[PDB]
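In what follows, a structure is listed as structure tokens, so that the remarks can point back to it.
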Amino acid sequence: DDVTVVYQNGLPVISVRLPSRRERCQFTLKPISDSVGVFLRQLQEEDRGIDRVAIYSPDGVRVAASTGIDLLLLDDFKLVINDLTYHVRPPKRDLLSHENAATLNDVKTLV
Amino acid sequence: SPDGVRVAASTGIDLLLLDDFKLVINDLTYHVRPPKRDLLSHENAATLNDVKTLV
Amino acid sequence: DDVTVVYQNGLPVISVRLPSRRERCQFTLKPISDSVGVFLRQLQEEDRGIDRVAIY
Amino acid sequence: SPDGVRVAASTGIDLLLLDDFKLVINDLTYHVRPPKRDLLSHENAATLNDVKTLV
Amino acid sequence: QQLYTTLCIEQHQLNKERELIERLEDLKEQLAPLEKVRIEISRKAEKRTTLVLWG
């Protein structure tokens, strides 16, 4: 069907339809210590019919498997499972403005 | 889950024991309601209070 | 979709639909040298989401 | 390195991104040019006056 | 150093927190076989002490 992301107890919960067994499985993820690769190999070891799985940015490029997941869950992404690109749209957060985030980024790269 | 979707076999039990759940054995579905806790790890997603205490 | 068994070059070709990609796949069987369990082993080797197979 | 010598695998990334380099992947050499800050106005009391003004 | 420390101290003290919780729940399971042996030595040693106190 579709891939939904909801926040429960401050943690992201992704509910994915799996190809082989065709039941909606659910993966709850720690937003700091987990990675993209941890979620991908939990998907890949879940139902075993997935031979290729990948996560792409919405402008075409793919994110690496060492990218943290709190960097992933800010924008939309595409989850490619085995043939099919599901488009995932996470809930937007309470954030910094685009002028304060550049200032904090410049401080973090200037120290 | 309480909603009826399957829980993956790789989620930790501390993430499972936050809320209540169901355990389906081969004919009967034992609803499990664990006692509510306060906190074990003070870990969650980012907050505006975190960046306001960082500056 | 059905399961079709036809004959090509004197060998049976059975075309069954695999679950994890939902595309058909044709298996060439040898009527003397092969058995049932080697056909089911090939059927589980072609797709790993075929954990439960039986033939009645 | 842009002079042509190799960079050993224990060199930190923060020492690598202070200059250009070349990245060889199979046989194609991509000339990576990182966005670097100045080193003329990088007197440390001026860089600290930039951190003070920004904070 | 003091400017870098405050940039990298709250994500450090969450990794140390979960490593402390994991080491605590490993040390408890490593101690728990020795505890039932320890209680049964401190039960004879207290009965031999109440024999002195009553005698």
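Chain D is numbered as in Swiss-Prot; the shown residues are, in order, 129-183.
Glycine residues also receive a Cβ, built from the backbone N, Cα and C atoms like all the rest.
The local packing around D:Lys180 (mutagenesis position), expressed as other Cβ atoms within 10 Å of its Cβ over all shown chains, amounts to 8. Classification of D:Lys180 (mutagenesis position) by DSSP places it within a helix. Quoted from Swiss-Prot, the note on the mutagenesis of D:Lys180 to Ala is: No effect on calcium uptake, oligomerization and interaction with MICU1 and MICU2.
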